[PDB]
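Novice: The structure's right below; bear with me while I get my questions together.
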Protein chains: 4
Amino acid sequence: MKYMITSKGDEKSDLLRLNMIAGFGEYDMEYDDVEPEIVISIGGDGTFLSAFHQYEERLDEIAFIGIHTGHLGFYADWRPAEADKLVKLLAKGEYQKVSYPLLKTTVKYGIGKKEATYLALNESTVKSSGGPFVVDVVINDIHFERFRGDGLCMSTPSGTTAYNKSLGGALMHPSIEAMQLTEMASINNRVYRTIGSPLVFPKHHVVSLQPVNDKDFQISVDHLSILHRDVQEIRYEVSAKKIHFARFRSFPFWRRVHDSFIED
Amino acid sequence: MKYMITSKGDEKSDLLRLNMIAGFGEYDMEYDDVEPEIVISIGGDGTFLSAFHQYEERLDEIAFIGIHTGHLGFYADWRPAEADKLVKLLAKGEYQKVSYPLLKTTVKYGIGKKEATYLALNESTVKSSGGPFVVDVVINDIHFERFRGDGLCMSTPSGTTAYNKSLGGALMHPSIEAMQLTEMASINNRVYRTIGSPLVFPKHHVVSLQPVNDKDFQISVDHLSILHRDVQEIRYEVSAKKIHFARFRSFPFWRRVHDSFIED
Amino acid sequence: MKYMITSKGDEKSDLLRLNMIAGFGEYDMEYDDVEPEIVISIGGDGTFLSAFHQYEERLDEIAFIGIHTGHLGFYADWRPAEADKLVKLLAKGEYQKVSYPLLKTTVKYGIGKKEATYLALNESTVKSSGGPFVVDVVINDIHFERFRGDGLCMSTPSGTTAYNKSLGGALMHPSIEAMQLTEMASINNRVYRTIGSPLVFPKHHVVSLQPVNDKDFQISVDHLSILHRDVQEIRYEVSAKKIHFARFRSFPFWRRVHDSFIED
Amino acid sequence: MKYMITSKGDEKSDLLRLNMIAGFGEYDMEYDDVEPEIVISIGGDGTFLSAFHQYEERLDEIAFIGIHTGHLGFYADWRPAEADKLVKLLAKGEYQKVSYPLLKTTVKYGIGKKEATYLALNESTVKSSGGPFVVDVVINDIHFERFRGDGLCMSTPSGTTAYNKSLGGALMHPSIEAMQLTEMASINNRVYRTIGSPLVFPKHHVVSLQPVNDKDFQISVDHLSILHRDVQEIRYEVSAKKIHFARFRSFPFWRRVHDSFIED
Ligand SMILES: Nc1ncnc2c1ncn2[C@@H]1O[C@H](CN2CC#Cc3nc4c(N)ncnc4n3[C@@H]3O[C@H](CNC(=O)CNC(=O)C2)[C@@H](O)[C@H]3O)[C@@H](O)[C@H]1O
Ligand SMILES: Nc1ncnc2c1ncn2[C@@H]1O[C@H](CN2CC#Cc3nc4c(N)ncnc4n3[C@@H]3O[C@H](CNC(=O)CNC(=O)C2)[C@@H](O)[C@H]3O)[C@@H](O)[C@H]1O
Ligand SMILES: Nc1ncnc2c1ncn2[C@@H]1O[C@H](CN2CC#Cc3nc4c(N)ncnc4n3[C@@H]3O[C@H](CNC(=O)CNC(=O)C2)[C@@H](O)[C@H]3O)[C@@H](O)[C@H]1O
Ligand SMILES: Nc1ncnc2c1ncn2[C@@H]1O[C@H](CN2CC#Cc3nc4c(N)ncnc4n3[C@@H]3O[C@H](CNC(=O)CNC(=O)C2)[C@@H](O)[C@H]3O)[C@@H](O)[C@H]1O
C-alpha cells in the first residue's frame with residue numbers, strides 16, 4: 001500500500017528510514033506522504049506525536065507504527081533491529097489493528113462567536129497568562145468547583161503515563177474509553193476548595209472550563225501550546241475518533257509500563 | 001412486592017423504619033427479610049454496606065435504596081423527609097434501576113488446595129500480620145512488580161470516593177466497568193521499586209498478589225477484615241455481578257461528589 | 001515613632017487607614033513613609049507582601065503589622081475591630097518583636113559576569129520560558145540530581161503554608177532557620193530521576209540550580225515574576241536577614257494554621 | 001578503649017566481625033559489650049537500629065559506627081573493604097563525633113496513672129487495634145485537629161528518609177533539631193478534616209495524641225511495635241538526648257541521600 005516514514009532527523013533515524021525505504025522497494029509498496037495508509041515514526045514518543053498530528057485528518061485510514069532509536073517509548077515500541085521483519089509483515093499485510101481513544105478539546109471565543117476543535121493523543125492542559133489561574137469547572141452543565149492554582153490537565157488513557165502521571169494521576173489501560181482530569185498545584189484553604197483527587201470521566205461526559213476573571217489562557221494540545229485570548233469556554237470530551245496502530249506481536253500495555261518505569 | 005428495611009439501630013433510624021413499615025401497610029407490599037425484592041437501608045454508608053453483604057446471594061433479584069439519617073452518604077443518598085414519597089413510588093413500582101460494578105476477590109490457600117470468593121462494593125485490601133508486607137504483583141500472568149510497604153487497596157468505581165481516595169486514587173464515574181489498585185506507603189529506594197501511581201484495570205484483567213516470605217495476611221472486604229493463613233494467592237477481577245439501585249430522581253454521581261467533598 | 005500605613009486600596013481598607021492615622025495623631029507618632037520604624041499593612045497577605053518588599057532595604061529598623069480586612073491572613077493576622085487597641089499599644093511602645101527567617105536568591109548571568117540578589121518572605125520559584133525545564137541541582141557543590149519537570153519552589157518557613165503547601169511540602173514552624181525545596185511535576189521514568197520528596201535545608205547550606213540546555217527562565221520572588229535571560233546559576237540560601245513583627249498578643253503559628261485550614 | 005561489635009548473623013557479617021576483633025587485638029582495645037565506648041554494627045540499617053536500642057541507656061558515652069555488608073545504609077554507611085582502616089583510626093582515636101537528634105515518646109496510661117518513655121532514632125508511629133483510628137491532635141495544649149485514618153508517624157530528621165518518606169514527608173538534614181508528623185490515609189470529607197500536609201516541629205514543642213473512642217493502639221518505636229491498652233495520651237517531643245557517631249571521612253547527608261535514591 002501507500003506508506004510514509006517520518007524521522008527524528010538525527011543520523012541514526014535518518015539512516016534507518018532510508019534502509020526501510022529501500023526494503024519497501026522490494027514489494028508492492030508505494031511511498032506517499034500525502035495519502036498514506038501506513039505511517040511509520042522513527043525516533044521517540046515526541047516524533048510519534050508529531051506524526052499523529054501530521055495526519056490527524058485521515059485517522060481512520062491510517063495505521064501507525066513507532067520505532068524507537070533511543071529508549072523504549074510508549075508509542076515508539078519497536079526496536080531498530082526489528083526493522084527488516086517490520087517491512088515484510090507490513091508489505092504482506094494481514095496484520096491486526098489496535099485502537100486507542102482520543103480527547104476532543106473545543107475552544108469557544110468571545111468577540112463574536114466561533115469555535116476551534118483539537119484532537120489530543122496524550123493530553124490537553126490549561127494554564128494562565130502569568131496572572132492567577134481561576135476557572136469554574138462544570139461537569140455536564142453542573143457547577144462542580146472553582147479551581148484556583150497553576151492549571152489543569154485532561155489526559156487520554158495512553159496519555160496517563162505522561163504528564164498525567166507526574167501530576168499524581170492514575171495509569172489507565174487504553175481499552176477504557178475515558179479521560180482523566182488532574183490538578184496542577186491547587187490552592188486549598190478555608191475559602192478556596194478543590195476536589196484534589198484526579199477525576200476519571202466516561203464517554204459522553206462533557207467537562208467545561210469557564211473563565212472567572214481573565215479570558216487569556218495558555219492552552220496546550222500534546223506538544224503544541226499557544227496563548228488563546230478572549231476565551232469563553234474550553235470543553236473536554238472523549239472523542240468519537242480513534243488512533244489505529246498496526247500490531248504484529250503481543251506487547252501488553254502493562255508490560256510496556258513495567259519496562260518503562262520498573263525495570264528493563 | 002416483598003421488601004425489608006435494615007436500620008442503623010439508633011432511635012432516629014428505628015423510628016423512621018417503623019413509620020415506613022406502617023406506610024407500606026397501606027399498599028400491596030409484604031415485609032419479607034428472607035426473599036425481598038426491595039432492600040431499604042436507613043443509616044449511613046456503613047449501614048448500606050451491611051445490607052449489601054446481607055443479601056449478596058440475591059443481588060440480581062434486589063433493588064437497593066439508601067436513606068441517610070446522618071449526613072449525606074454515597075449510597076444512602078435519600079433524606080429522611082423524603083420517606084413518604086419513597087413509599088408511594090416504591091409501592092407503585094415502574095421505577096428505573098441503576099447498576100454499579102463490583103469487585104471479585106478470590107483467595108487461594110495452601111495446605112491442600114481450596115478457594116474462597118468474596119464480593120466488594122467499596123474495596124478489598126491486603127495488609128500483613130504485623131511483619132513486613134512483601135508481595136509479587138502479577139497482571140494477566142505477567143510479573144509487574146514486587147511491592148514492599150504497608151498494603152494494597154483494590155477499589156470498585158463507587159468505592160473510589162472511600163479508602164481509595166485517601167490513598168491518592170482517582171475518582172471514577174461508576175458507569176466505567178473497572179477496578180483501581182492503590183498503594184499504602186510503598187518503599188522506594190535504589191533496590192526496591194514500585195510503580196507508585198494508582199492503576200486502573202478494565203474488565204477481564206486479572207491482578208494476582210502472590211506471597212514472597214510470609215503466607216499470613218490481613219484481608220479486608222468492605223467493612224469485614226480477617227487474618228488469612230497459608231495464603232498462596234489473592235486474585236482481583238471486575239465481577240460479572242452488579243448491584244442494582246432503585247432510582248426515582250436524578251442525583252448525578254458528580255453532584256454527589258460535589259455535595260460530599262466541595263460544599264452542600 | 002515614625003510609621004506608615006499601606007492599604008489594599010478598596011473602600012474598606014482606605015477608611016480603616018484614615019481612621020488609624022487620625023488615632024495616631026493623638027500621640028507622639030509621626031507619619032513617615034520614607035524612614036518608618038512601624039509599617040502597618042491593611043488588606044490581605046498580598047498587601048503585606050508588597051509592604052515587605054517596599055521596605056526591604058530597612059528590614060532591621062522596621063517592625064511590621066498586618067491587619068486583614070478580608071479573611072484571616074498568615075501575615076495580616078489582626079482584625080479590623082482591634083485597630084484602636086493597636087494604635088495605643090503601638091504608640092506607647094514597650095512591645096515585643098518576633099523575627100522570621102528569609103530566603104536569599106542570587107542570580108548570576110552570562111554575557112560578562114554579574115549578579116542580582118533578592119529577598120523572599122514566602123518563596124522563590126524557577127520555571128522555563130515555555131520550553132522544557134531541565135536544571136542540574138547542586139547542593140553544597142555536590143551534584144544531587146538532574147531535574148526535568150515544570151519547575152522548582154524554594155520556600156521560607158512562613159512561606160510553607162503558601163505555594164509550598166500546594167506542591168506537597170511540609171508546614172514548618174517559623175522558628176526553624178531553614179528553607180524547603182519542592183518539585184513541580186517532575187518527570188520520573190527509567191532514564192530520568194528526581195528525589196520526589198521535599199527537601200529541607202538548614203542555614204549555611206547552598207542550593208544551586210544550573211542550566212543544561214536553555215539559559216532563559218521565569219524566576220519569581222514572592223509576587224514578583226520576571227523572565228531572566230543568559231542565566232548561568234541560581235543560588236538559594238537562608239538569609240542572614242530577618243523580618244521583624246510587632247507582637248502584642250499570643251497568636252501561635254499552629255493556631256493560625258488551624259484557623260486557616262481546619263476551622264475558624 | 002572498650003568496644004563491642006554486633007552482627008546481622010549471616011556468614012558474611014559474622015566473619016567480618018571476627019576479623020575486626022582480631023585486628024583490635026593488635027591495639028590497646030578491650031572487647032566489652034557491657035560498658036563499651038565504641039559500638040560497631042555490621043549488617044544493614046536494621047542491625048544498626050538494634051544496636052542503638054541495645055545501648056540506649058549509655059548514649060552519651062558511646063560513639064556508633066555502621067558497616068553495610070549489603071547495600072548502602074543511612075546509618076551503616078561504611079563498606080566492608082574499609083574495615084581494616086576502621087580499626088586503626090578507631091584504635092588511635094582522635095576522631096571526631098557527629099550527633100543526630102532523637103525523638104522522645106511518652107505513653108500515659110489510665111487504670112491508675114503511670115508513664116512509659118521511649119527513644120526513637122527513626123520514628124514512632126500510632127495505629128489502631130483493627131477498629132477505626134480516631135485521635136485528637138493537640139499541639140502545645142491547643143487542639144489542632146481530630147484525625148481519622150490509618151495512623152500517624154512522628155519522625156526524627158535522620159528518620160525522614162525511612163517511613164516518613166513513604167508517607168509523603170520532607171527529607172530533613174539531621175543538623176536541624178526537629179521532628180516531623182505525617183498522616184497515614186486520613187479521611188477528609190465534608191464532616192472530617194485533617195491538615196493533610198506533613199508538620200515539622202522544633203525543639204520544646206509538644207505534640208499530644210489523645211483518644212476519642214478506643215484506648216487501645218498499636219504503638220511502634222523504630223522496629224519495636226506493641227499493643228498498648230488503657231492509653232490516655234501519647235506525647236512527642238524532640239529529645240534532649242542525642243546519638244553520637246564516630247566520623248572518619250566526609251560522607252555528607254545529601255550525598256548519602258543521592259546515593260540511596262538517585263544513583264550510585
Ligand atoms: N512536567 C511534565 N511531566 C511529565 N510529562 C510532561 C511534562 N510536561 C510535558 N510532558 C509531556 O511531554 C509531552 C510532549 N513531549 C513529547 C512526548 C512524550 C511522551 N508521551 C508519553 C506517553 N504517552 N507515556 C509516557 N511517556 C511519554 N512521553 C515522554 O514524556 C517525556 C517528557 N517530555 C519531555 O521531557 C520533553 N517534551 C517533549 O519532548 C515533547 C519524554 O521523555 C517522552 O518520551 C506532552 O504531551 C506531555 O505528556
Ligand atoms: N483510612 C481510611 N480512609 C478512608 N476510608 C477508609 C479508611 N479505612 C476504611 N475506610 C472506608 O471505610 C469503609 C468501611 N466503613 C463503612 C463505609 C463507608 C463509606 N463508603 C463510602 C463511599 N463509597 N464513598 C465515600 N465515602 C464512603 N464511606 C465513608 O467512609 C468513612 C470512613 N469510615 C470510617 O471512618 C469508619 N468505618 C466504618 O464505619 C465502616 C465513613 O464516614 C463513611 O461514611 C471501608 O469500605 C473503606 O472504604
Ligand atoms: N499555585 C499556587 N498555589 C498556592 N499558592 C500559590 C500558587 N501560586 C502562587 N501562590 C502564592 O501566592 C503568593 C502571591 N500572592 C500573595 C500571597 C499570599 C499568601 N501568603 C501566604 C502564606 N505565607 N501562607 C498562607 N497563605 C498565604 N497566601 C495566600 O495565598 C493565596 C494564593 N494566591 C492567589 O490566589 C493569588 N496571588 C496573589 O494574590 C499574590 C492567597 O489567597 C493568599 O492569601 C505567592 O508568594 C505564593 O506563595
Ligand atoms: N511502609 C514502610 N515504608 C517505608 N519504611 C518503612 C515502612 N514500614 C517500616 N519502615 C521502616 O522500617 C524501619 C524498621 N526496619 C529497620 C530499618 C531501616 C531503615 N532506616 C532508614 C533510614 N533512616 N533512612 C532510610 N532507609 C532506612 N531504612 C530502610 O528501610 C527499609 C524498610 N524496611 C523494611 O523493608 C523491613 N523493616 C526492617 O527490616 C526493620 C529497609 O530496607 C531499611 O534499609 C522502621 O523504623 C521504618 O522507618
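Any Cβ shown, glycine's included, is placed from N, Cα and C.
Below are the features listed in Swiss-Prot for this protein:
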type	residues	note
ACT_SITE	D:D45	active site, proton acceptor
BINDING	D:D45, D:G46, D:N122, D:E123, D:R148, D:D150, D:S158, D:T161, D:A162, D:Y163, D:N164, D:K165, D:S166, D:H223	NAD(+) binding site
MUTAGEN	D:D45 to N	Only minor changes in the structure and a 10-fold decrease in the kinase activity
MUTAGEN	D:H223 to E	Twice less active than the wild-type. Its activity toward DTA is increased 2-fold
Novice: Write out the long-range same-chain contacts of D:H223 (mutagenesis position), meaning residues 6 or more apart in sequence whose Cβ is under 8 Å from its Cβ.
Specialist: D:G46, D:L49, D:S50
Novice: Which is it, of D:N122, D:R148, D:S158, D:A162: the one of these binding-site residues whose Cβ has the most other Cβ atoms within 10 Å?
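Specialist: Answer returned by the neighbour count: D:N122.
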Novice: Which one is it, among the binding-site residues D:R148, D:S158, D:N164, that lies nearest to D:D45 (mutagenesis position) by Cα separation?
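Specialist: Nearest candidate: D:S158.
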Novice: For D:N164 (NAD(+) binding site), what is the secondary structure state per DSSP, taken as helix, strand or coil?
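Specialist: Its secondary structure by DSSP: helix.
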Novice: If I restrict to non-local contacts, at least six residues apart, and a C-beta distance under 8 angstroms, what lies near D:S166 (NAD(+) binding site) in its own chain?
Specialist: none
Novice: What's the most sparsely packed of the recorded positions D:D45, D:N164, counting other C-beta atoms within 10 A?
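Specialist: Candidates: the recorded positions D:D45, D:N164. Fewest Cβ atoms within 10 Å: D:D45.
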Novice: Taking CB atoms only, which of the recorded positions D:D45, D:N122, D:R148, D:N164, D:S166 fall under 8 A from chain B?
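Specialist: Listed in sequence order, the recorded positions near chain B are D:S166.
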Novice: Let me make sure I understand the span of the NAD(+) site: among D:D45, D:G46, D:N122, D:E123, D:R148, D:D150, D:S158, D:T161, D:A162, D:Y163, D:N164, D:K165, D:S166, D:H223, what is the greatest distance between any two Cα atoms, in Å?
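Specialist: Greatest Cα-Cα span of the listed binding residues: 31 Å.
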Novice: Which binding-site residues from the set D:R148, D:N164, D:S166 have a C-beta atom lying less than 6 Å away from ligand 4?
Specialist: D:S166
Novice: Where does D:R148 (NAD(+) binding site) sit by DSSP, helix, strand or coil?
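Specialist: In the DSSP reduction, D:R148 (NAD(+) binding site) maps to strand.
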